[PDB]
Amino acid sequence: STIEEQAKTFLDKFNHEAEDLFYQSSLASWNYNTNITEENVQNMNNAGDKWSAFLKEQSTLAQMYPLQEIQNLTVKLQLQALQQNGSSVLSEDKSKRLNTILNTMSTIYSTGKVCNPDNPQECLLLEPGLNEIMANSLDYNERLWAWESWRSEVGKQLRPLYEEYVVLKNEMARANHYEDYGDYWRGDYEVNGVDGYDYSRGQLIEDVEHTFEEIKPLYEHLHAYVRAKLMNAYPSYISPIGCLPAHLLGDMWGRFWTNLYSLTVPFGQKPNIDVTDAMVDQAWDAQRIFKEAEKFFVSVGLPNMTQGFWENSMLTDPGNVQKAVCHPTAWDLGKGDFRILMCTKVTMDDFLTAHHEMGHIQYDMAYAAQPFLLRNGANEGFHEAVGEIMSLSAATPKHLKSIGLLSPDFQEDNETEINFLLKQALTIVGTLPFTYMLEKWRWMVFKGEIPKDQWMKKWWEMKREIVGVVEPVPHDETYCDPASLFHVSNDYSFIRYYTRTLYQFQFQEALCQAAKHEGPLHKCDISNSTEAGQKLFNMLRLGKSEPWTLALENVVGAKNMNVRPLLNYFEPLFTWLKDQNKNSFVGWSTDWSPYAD
Amino acid sequence: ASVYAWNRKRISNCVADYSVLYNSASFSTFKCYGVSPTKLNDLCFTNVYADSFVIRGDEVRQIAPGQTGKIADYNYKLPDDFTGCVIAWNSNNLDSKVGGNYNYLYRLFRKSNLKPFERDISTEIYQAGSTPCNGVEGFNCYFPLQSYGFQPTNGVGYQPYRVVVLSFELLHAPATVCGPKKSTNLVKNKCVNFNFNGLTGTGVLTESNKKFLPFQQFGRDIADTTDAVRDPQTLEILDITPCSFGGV
Ligand SMILES: *[C@@H]1O[C@H](CO)[C@@H](O[C@@H]2O[C@H](CO)[C@@H](O)[C@H](O)[C@H]2NC(C)=O)[C@H](O)[C@H]1NC(C)=O
């Protein structure tokens, strides 16, 4: 009769149906990933098509049930999430055009090849060729050639594709009563109808701007030290005052500066934090990695993890008969199905990656009792943060000593701490300005405020003012270097990384406070701390029913974004950088460029 | 079977040993309503209804007296004055399979709440609105049953759970269900206080020479005083002499 009871019964029944069908679709995806075969790919495609069709039908059937007279907060949130049709808000022809453009752009990015002029027949793709070259080869000429070739062979092709994709995204966003696609993406963080926890889309923008503003001195000092070490490695390629080259950031787009740690190490003679030698001497394997991770789980108060995962999920590469994806994936399949797909080797890096993946999986069981539409995180930067806080805690020397990876005779001096902090900053702090600028650039690109004919002229400008990095080769509007990134070329929001980093810093600080930790935050370990695990699970089990601001207040007590945990974590590194940069220029100059002498 | 088609079994004319299940120590839930498990063991009930089915863990609380829910109201309803107990245990190793054990069903949709101790197995499409179903599902018409989803990876509230409800009954009909009447050892040539199936006599039990008849149980004297009893266990006759006594 009334919309309330009928809508609630329909909600329950189609939540069960959608949970079942999403489980089937993710199971088909898992079967495809474990064994890449034609039947597996066909099952993947059929399950995905059926799931999309049924999801659209359920969303429409919920749309004919108005939310005006529905007062249940969880039901309202679920039905509003269903009502987010997105690209389907436009016509069938426009949706098909957008899908074709996205597929073409993704295919060009993935299949993009660069060919040496000396040997045209010899060509290498971005992965693993370009990444390995840019993380290993330190030659300026080869890195610059690879940079130009990858950003020209793909950027020029993707520029019209990216332009039409942006135009279409703006069209559907305006049809969705949003100013631009950036507003549509930021609407995920938006909270409405909740007293004391409402969040606006512009609030996220202003909070990100304020956080970057208060982070600016630390990043400036870090970039100054990295640049100084870069003249220490490249005396005649980078000016002491000018900005850094784009291709000398370690990777293709400057996303990760970890590859620069070899040339920017504070002390190349002091040993780094690594227990892989003892790890392989202790006859450890992937099974030992997973068992130690589960022991760490039960040590912090988290419950024992289901045996179905152990008897269903794969750990090491299943020989050569079948091909499995080596990319680390945590599949929250559905109907209480949780699996992990990675090529786990006997290494510290694989140890931390697996710890991250079972952190994701435990967060997945955390909101299992929630309905399917609420069976996810409040935003896109929570699950990765939950995995990464545990991975970083396990990476601490205390956890390695407890599990036998590190001998108790190991000495912990300021040199190792500074080296680890700088490595993390290159891995984590270095990407924060880049992620911030790239997401903002995509935001006004969707907004259309910046004229197209000088879009590139804007980009490099904010590459200089914000990142402090100057391109080695000037690029006109033909180049579409931002779209050369995987996230831009595959319709992925990029602010998720910065938000996840800040969330994980806050979570680490909260867990350390709950564990009564004393000393540096980088040496802080949540192992054998029931209070930290309980405080983490207080937000883990909440799912996406509650606002993300509510989760942040529950964890750290700060309703909005905070950087105080970041300052607490990187204070020793900040002091070390300030001490080391007293004899070098601080900041950057936009005028200087490698192509100008 | 499914919970909406819960398997009903009649237990009577048998010894119900509740000790083995009370001390097997492998079941998630054991809730006795109206009588403690220990005391009902030494108690006689006219009948027992054993309702066995499979539900989810969250629905386990639904199967309890004075409870409401999907399973409680549309699949199986318990009266408030429940006499028996409810035993539930995880069946993930048995009732959960890879791909989803969808064989089990539960009455998600129903037009009215079930009466206590009533089973509904109607497969007619429930009509949500005023639009007739016309024998097929569609708008305002949905299947009354939803398939259970069971996988080995499920959580506590989603793993399969076999539930057995043992409702006890004692009324004007003769009592049938009783626990194992504990029997002690046998003593002889000693003044002891005995009780053979209700004789409750006191005296000295000695090896007998008289022979009973197979249908006969205990002897008697001219004065209608019990003098010989056949052992309810191994078939033998014992003369009961009165406890030695006299004047001083
Ligand atoms: C009760 O059950 C017991 C089972 O042991 C029966 O007793 C056995 O009888 C045989 C007969 O030769 C003996 O050899 C065993 O030693 C006995 N076992 C005992 C006493 O524990 C007994 O017959 C049964 N009572 C009945 C059927 O009335």
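All residue numbers given for chain B refer to Swiss-Prot; the residues shown span 348-595 in order.
Cβ coordinates are placed from backbone N, Cα and C, and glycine is handled just like the others.
For the naturally occurring variant B:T376 to A, Swiss-Prot gives the following note: In strain: Omicron/BA.2, Omicron/BA.2.12.1, Omicron/BA.4, Omicron/BA.5, Omicron/BQ.1.1, Omicron/XBB.1.5, Omicron/EG.5.1. A C-beta separation below 8 Å, combined with a sequence spacing of at least six in one chain, links B:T376 (variant position) to B:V407, B:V433, B:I434, B:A435, B:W436, B:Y508, B:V510.
Annotation of the natural variant B:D405 to N in Swiss-Prot: In strain: Omicron/BA.2, Omicron/BA.2.12.1, Omicron/BA.2.75, Omicron/BA.4, Omicron/BA.5, Omicron/BQ.1.1, Omicron/XBB.1.5, Omicron/EG.5.1; complete loss of interaction with host integrins; the original residue is retained in the structure shown. Listed in sequence order, B:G504, B:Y505 are the same-chain residues at least 6 apart in sequence whose CB falls under 8 Å from the CB of B:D405 (variant position).
One entry in Swiss-Prot concerns the natural variant B:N440 to K. Its note says: In strain: Omicron/BA.1, Omicron/BA.2, Omicron/BA.2.12.1, Omicron/BA.2.75, Omicron/BA.4, Omicron/BA.5, Omicron/BQ.1.1, Omicron/XBB.1.5, Omicron/EG.5.1. On its own chain, B:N440 (variant position) has B:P499 as residues at least 6 apart in sequence with a Cβ closer than 8 Å to its own Cβ.
Taking Cβ-Cβ distances under 8 Å and a sequence gap of 6 or more within the same chain, the neighbours of B:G446 (variant position) are B:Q498. What Swiss-Prot says about the natural variant B:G446 to S is this: In strain: Omicron/BA.1, Omicron/BA.2.75, Omicron/XBB.1.5, Omicron/EG.5.1.
In the three-state DSSP scheme, B:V483 (mutagenesis position) is classed as coil. Experimental mutagenesis is annotated in Swiss-Prot for B:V483 to A, with the remark: Increased resistance to neutralizing antibodies.
One natural variant named in Swiss-Prot is B:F486 to V, and its note says In strain: Omicron/BA.4, Omicron/BA.5, Omicron/BQ.1.1.
For B:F490 (variant position), other Cβ atoms within 10 Å of its Cβ number 17. Secondary structure from DSSP puts B:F490 (variant position) in coil. What Swiss-Prot notes for the natural variant B:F490 to S is this: In strain: Lambda/C.37, Omicron/BQ.1.1, Omicron/XBB.1.5, Omicron/EG.5.1.
One mutagenesis experiment named in Swiss-Prot is B:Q493 to N, and its note says Reduced host ACE2-binding affinity in vitro. Around B:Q493 (mutagenesis position), a 10 Å sphere centred on its CB holds 20 further CB atoms from the protein chains shown.
B:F486 (variant position) sits 17 Å from B:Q493 (mutagenesis position), taking the C-alpha atoms as the reference points. Annotated pair B:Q493 (mutagenesis position) and B:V483 (mutagenesis position), C-alpha to C-alpha distance, rounded: 16 Å. Contacting chain A by the Cβ rule (under 8 Å between Cβ atoms), the recorded positions B:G446, B:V483, B:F490 reduce to B:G446.
Of all Cβ atoms in the protein chains displayed, 8 besides its own lie within 10 Å of the Cβ of B:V483 (mutagenesis position). B:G446 (variant position) falls within neither a helix nor a strand when secondary structure is assigned with DSSP, and so counts as coil. For the pair B:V483 (mutagenesis position) and B:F490 (variant position), the C-alpha distance works out to 9 angstrom. Mapped onto three states, the DSSP output places B:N440 (variant position) in helix.
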